[PDB]
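To start, the structure itself, in structure tokens.
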Amino acid sequence: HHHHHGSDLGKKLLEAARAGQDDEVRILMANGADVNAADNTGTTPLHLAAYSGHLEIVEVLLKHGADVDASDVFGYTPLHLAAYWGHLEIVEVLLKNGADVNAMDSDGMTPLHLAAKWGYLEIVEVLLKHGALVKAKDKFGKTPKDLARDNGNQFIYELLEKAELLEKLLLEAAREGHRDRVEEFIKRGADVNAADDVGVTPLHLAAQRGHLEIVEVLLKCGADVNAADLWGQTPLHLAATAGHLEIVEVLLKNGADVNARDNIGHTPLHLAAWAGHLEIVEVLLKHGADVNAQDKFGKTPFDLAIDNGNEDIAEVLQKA
Amino acid sequence: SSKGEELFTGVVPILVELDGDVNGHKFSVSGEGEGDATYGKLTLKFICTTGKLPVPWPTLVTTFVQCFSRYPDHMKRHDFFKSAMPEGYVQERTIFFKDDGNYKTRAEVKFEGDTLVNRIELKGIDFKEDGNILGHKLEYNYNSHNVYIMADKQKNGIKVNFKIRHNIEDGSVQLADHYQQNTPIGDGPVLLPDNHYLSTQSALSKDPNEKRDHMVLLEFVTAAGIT
Amino acid sequence: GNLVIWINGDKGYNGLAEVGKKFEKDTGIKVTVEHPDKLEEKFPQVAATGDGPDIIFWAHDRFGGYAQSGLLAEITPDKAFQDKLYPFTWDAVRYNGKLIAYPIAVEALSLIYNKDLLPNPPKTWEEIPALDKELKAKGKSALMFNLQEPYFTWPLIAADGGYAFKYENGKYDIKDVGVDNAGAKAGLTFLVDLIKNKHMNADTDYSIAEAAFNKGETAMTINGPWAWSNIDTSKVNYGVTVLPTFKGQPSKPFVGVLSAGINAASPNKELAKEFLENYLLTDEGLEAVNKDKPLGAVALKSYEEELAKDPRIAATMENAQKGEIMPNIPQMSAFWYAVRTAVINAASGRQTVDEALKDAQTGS
């Protein structure tokens, strides 16, 4: 991720990759040229090879050890250039090699924004399948949808708004708790890590409402356990806030941060003691939670128990 | 159980609209979110629609739904805010900023469908042009306070009085004394409460995507002082 | 009784000799011309001593420094003779609202385009990206010009409101500068968006641009009438047209106005005003010197039309009219280095658009 090298052997390599002279690039590999050579502006041979469209050169540099997520000075990566110039064959290999699908640049433009502006239907559906979140906003708040219309690509607009719709349905299903509906939408290409304008994902909703069955399904498909809304709240927080024991276990088993804090500074244990949950408190301690965590107002979980008149919960904590 | 109680057994969408005027500076702000009386938690996000806000966001926090407060089982009899629902209640205050102007607010808190709205009107006079308010000298954080409540049979409501502590960027403290009175709107009976108090937490935030002058809020409110 | 003239070598000095033979024919004044290079550095030193001829031949930017030291005399042409020259050409000879030299020729930038590869050139900067893609498929570039010297990049950043120093009724406001305004901030950003998107490479010089276009490696470039001769040598069929429009409004290229002043320390001033008005500024005089070396644009509004027959010069004049005249005050020394240093940093990401243009605003 990002380089800034400098060498005469590198300059020969960049020019060789730009012009697309496959062979002379290979000789420079053996002759000692640096695969990750960067020039003044941070451009690497993979950048020039991706924009030039020479798939042969791109494949070789990946094999040798080129940085797939190399970000030049302007934030562009090989995926940006490979998308701004409509090289479908190159957008597919950089993704197999683990490239950041949603890589913001200096102006916040992700690779999808580019695939939408120019209307490369091919690259779009490719980026969408590899998890490219639809509601990607840049400096000007122009999502790929808000940008596809501004340039007259109406078939892209529909395919995007048709995806943003699916995501909203995924939250509504998780909120109300319909296991079959939430399975339909995932199977239709609904990003599990889709966060509405308030930063909430279907993982929070399945945890606060107590729809256990839907939780692990989101986690199984890769739901971010440590997802935070605009208030810094984690699905683990809401599992303790409401007091749904079974979901607390699953969230921790999958790697839920126990030290998480909302925008006030409440740990999942601060909330369990608050809401008077006798058993939820013993579970978070069982997993080693900071006993004397102080929120923004310096109150331990013990204090929240007394002020609310929580006898037994307070005792349990004083012992530990 | 009474309607006021049954309405707050879970999450409730919230709307907040406000129009204000401070030394000829007229503005309007609106926010939305949700609350959960069972846990006193409020998740809101306020946006300024009238350009930029000429006053600091902390000053208006109190102005912007105390029915979302946690009343334990030992003191549900003292929960006036919920009893007034779904009919509603009118909230009026007179905020005295020490050595500066003052606010006067009128607000109606009623249900418009399933959403709970808090429509407000703000009046500000006698504020110093380079004061802490109109000069934007207040920090972007909020302290904790204890609100004191006492009945008012002769007016059928509650007489609430408290003082807020605002933090200035120079290291000083500004006081804003709140004289508050709440009277219901419906003929239905209400539960006038004995002398009790509350305890509040707050923390202000922002949103990296929203380009308009805004504010994010997270609050926790609970009653105590009686067994 | 005697009169000498200095000039540069690249221009047509031979034709000038024929014109000096007729002035000595009618009234017997000895006319002589010699052109030693580096005469711009040789004039201010010789001007103090009083030597060096009255008539000089060089750009108007250097006369701002010569007239600043009070070394050039004020001219007084006839009000009717000014009607023969374009009005905007006299803005280059007005110093502090007073004339100090005679206009000669104009030199402005114009885009070139390979007709064999692109018959219809675009008319807007905004449609070059789509055109570059169209041509990159065929293994050739769309545009490629000198980016180092800001003289070539100023036409764009100045289109949407950018200006060096505010020009009012013949005087420049040293206080006001037009490089920090949001108009130019929008121009440069579009240019950087081309380098950011690999339509052009920041490390491009005049030599690299000329070499590419002359060998068909690219389809468009930018240059003045000084390089038109080198393109015909490369056998490439080319053409000249107006510069495209950014935001819908044309480009503002710095206008170079060849000028001829009068040294303040010469003994025969009226013997030059007579020649420069009736004998030199003539359809015959300009046609002879132009035959020795193509001058490009012309101050005389008439002969400019005779040259407009050639679409090359007709297109070059349009650019000057739609462009600001290059200031001549000495403050430009702190402006070139200020901008020339800002364009590079901004076009390389080393500094943002705002950072690179506010620092350039402090220099001015």
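Indices start at 1 and increase along the chain as displayed.
Cβ coordinates come from backbone N, Cα and C, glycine included.
Taking all protein chains in view, 24 other C-beta atoms sit within 10 angstroms of the C-beta of B:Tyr142 (mutagenesis position). B:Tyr142 (mutagenesis position) falls outside any helix or strand according to DSSP and counts as coil. In Swiss-Prot, the entry for mutagenesis B:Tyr142 to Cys (Swiss-Prot position 145) states: In mut1.9; shifts fluorescence lifetime from 3.03 to 2.74 ns. The structure shown retains the original residue.
Swiss-Prot documents B:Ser144 to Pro (Swiss-Prot position 147) as a published mutagenesis change and attaches the note Increases fluorescence at warmer temperatures such as 37 degrees Celsius. Proximity of B:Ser144 (mutagenesis position) to non-local residues of its own chain (separation of 6 or more, Cβ distance below 8 Å) is seen for B:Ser199, B:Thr200, B:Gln201, B:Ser202, given in sequence order.
In the three-state DSSP classification, B:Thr200 (mutagenesis position) falls within a strand. One mutagenesis experiment named in Swiss-Prot is B:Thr200 to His, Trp or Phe (Swiss-Prot position 203), and its note says Results in significantly red-shifted excitation and emission maxima.
In sequence order, B:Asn141, B:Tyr142, B:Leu217, B:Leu218 constitute the residues six or more apart from B:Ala203 (mutagenesis position) in its chain with CB-CB distances below 8 Å. One entry in Swiss-Prot concerns the mutagenesis experiment B:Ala203 to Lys (Swiss-Prot position 206). Its note says: Abolishes the tendency to dimerize and leads to monomeric fluorescent proteins.
Under the heading of mutagenesis, Swiss-Prot lists B:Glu219 to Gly (Swiss-Prot position 222) and annotates it as follows: Suppresses the 399 nm excitation peak, leaving only the longer wavelength peak at 475 nm. Applying an 8 A CB threshold to same-chain residues 6+ apart, the list for B:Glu219 (mutagenesis position) reads B:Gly40, B:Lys41, B:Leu42, B:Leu44, B:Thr200, B:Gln201, B:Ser202.
With a threshold of 8 Å between Cβ atoms, the mutagenesis positions B:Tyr142, B:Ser144, B:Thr200, B:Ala203 that neighbour chain A are B:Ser144, B:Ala203. Secondary structure at B:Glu219 (mutagenesis position), taken from DSSP and collapsed to helix, strand or coil, is strand. Of all the Cβ atoms in the protein chains shown, 22 others lie within 10 Å of the Cβ of B:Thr200 (mutagenesis position).
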